[PDB]
Amino acid sequence: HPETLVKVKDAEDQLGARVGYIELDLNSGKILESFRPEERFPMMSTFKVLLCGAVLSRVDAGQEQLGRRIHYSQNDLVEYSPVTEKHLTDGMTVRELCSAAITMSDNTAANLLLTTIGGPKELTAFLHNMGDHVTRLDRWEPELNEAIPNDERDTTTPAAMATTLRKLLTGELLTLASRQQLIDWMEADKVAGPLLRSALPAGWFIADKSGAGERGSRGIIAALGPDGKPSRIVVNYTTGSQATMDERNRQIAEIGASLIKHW
């Protein structure tokens, strides 16, 4: 809806920073709205959904098992690792690692999982081979959040991210079981409360993943819809603002409010 476009433009003026936006119909794959769809933005923790997509594709092929247990050292622990810092003794299964990466943005979990697939370059090769030749992961946590202006490392575009998420969730690439697991992790997101979720009417489905980084970078990808079933994918990024995390949060929530209001 145009009113949603106005809210994105609202946000871009008020944050003094580029904002990118895509609305995608889940069923048909048609674009409903867009704003800067071909511009690059830091992915931040929104990459972790793509990461566990690659992991699940390996699980499908039997190159990985969700129940396999990984042990790690205190040295592997980087900034913000709420879950993995609690399992130095017993380790964590691959499933538990994706759960922490996605629901809680656990950075050490993401790095451990990056290791299982061969690193940033192999995630990028994964995306390339499922038809996303735009998104790229280059560094590990926490450095991939640096968000240097016009750096294309660790970036995607709204359009690239939206279509890639569509294919992961509702495409033929992953098994139905793996599709379901990926969306289940996203539905259990615990660190995106003040964003899209804050606009949600009671009884709506939402599966999302948010990100934050340096230089005012903020973002969210989501599959959402009324009546407990997702029907639309939304992708929203911003970078470059000097604004607080809180204002950035409220700006995304306003865009979400327009999205729902004009559904």
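The residue numbers of chain A are those assigned by Swiss-Prot, with the residues present covering 24-286 sequentially.
Looking at the header, which is where the method is noted, we find X-ray crystallography, 1.8 Å.
Using N, Cα and C of the backbone, Cβ positions are placed for all residues, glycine too.
Under the heading active site, acyl-ester intermediate, Swiss-Prot lists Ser68. Cβ neighbour count for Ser68 (active site, acyl-ester intermediate) (all protein chains, 10 Å cutoff from its Cβ): 27.
Annotation source Swiss-Prot lists active site, proton acceptor at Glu166. In the three-state DSSP reading, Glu166 (active site, proton acceptor) counts as helix. Neighbour list (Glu166 (active site, proton acceptor), Cβ cut-off 8 Å, at least 6 residues apart, same chain): empty.
Secondary structure from DSSP puts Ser233 (substrate binding site) in a beta strand. Of all Cβ atoms in the protein chains displayed, 24 besides its own lie within 10 Å of the Cβ of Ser233 (substrate binding site). The substrate binding site annotation in Swiss-Prot covers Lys232, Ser233, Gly234.
For the recorded site, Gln37 (variant position), the DSSP three-state label reads helix. Within the same chain, residues at least six positions away from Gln37 (variant position) with a Cβ under 8 Å of its Cβ are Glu270, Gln274. Under the heading of natural variants, Swiss-Prot lists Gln37 to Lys and annotates it as follows: In TEM-2, TEM-3, TEM-8, TEM-16 and TEM-24.
Mapped onto three states, the DSSP output places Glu102 (variant position) in coil. For the natural variant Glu102 to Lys, Swiss-Prot gives this note: In TEM-3, TEM-4, TEM-6, TEM-8, TEM-16 and TEM-24. The structure shown keeps the original residue.
Per Swiss-Prot, natural variant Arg162 to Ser is noted as: In TEM-5, TEM-8 and TEM-24.
A sphere of 10 angstroms centred on the C-beta of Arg162 (variant position) encloses 14 other C-beta atoms. According to Swiss-Prot, the natural variant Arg162 to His carries the following note: In TEM-6 and TEM-16.
For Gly236 to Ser, Swiss-Prot lists a natural variant annotated as follows: In TEM-3, TEM-4 and TEM-8. Within 10 Å of the C-beta of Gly236 (variant position) there are 20 other C-beta atoms, taking all protein chains into account.
Quoted from Swiss-Prot, the note on natural variant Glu237 to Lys is: In TEM-5 and TEM-24. Its own atom aside, the Cβ of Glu237 (variant position) has 14 Cβ atoms within 10 angstroms in the protein chains shown.
Cα proximity to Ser233 (substrate binding site) (within 10 Å) is found for the following recorded positions from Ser68, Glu102, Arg162: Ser68. The recorded positions near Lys232 (substrate binding site), taking a 10 angstroms Cα-Cα threshold over the set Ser68, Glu102, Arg162, are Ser68. A simple way to gauge crowding: the CB of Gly234 (substrate binding site) has 24 other CB atoms within 10 angstroms, across all the protein chains here.
Taking the recorded positions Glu102, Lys232 in turn and counting surrounding C-beta atoms within 10 angstroms, the largest count is reached at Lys232. Of all the recorded positions in the list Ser68, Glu102, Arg162, the shortest Cα-Cα distance to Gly234 (substrate binding site) is found for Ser68. For the pair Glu237 (variant position) and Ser68 (active site, acyl-ester intermediate), the Cα-Cα distance reads 12 Å.
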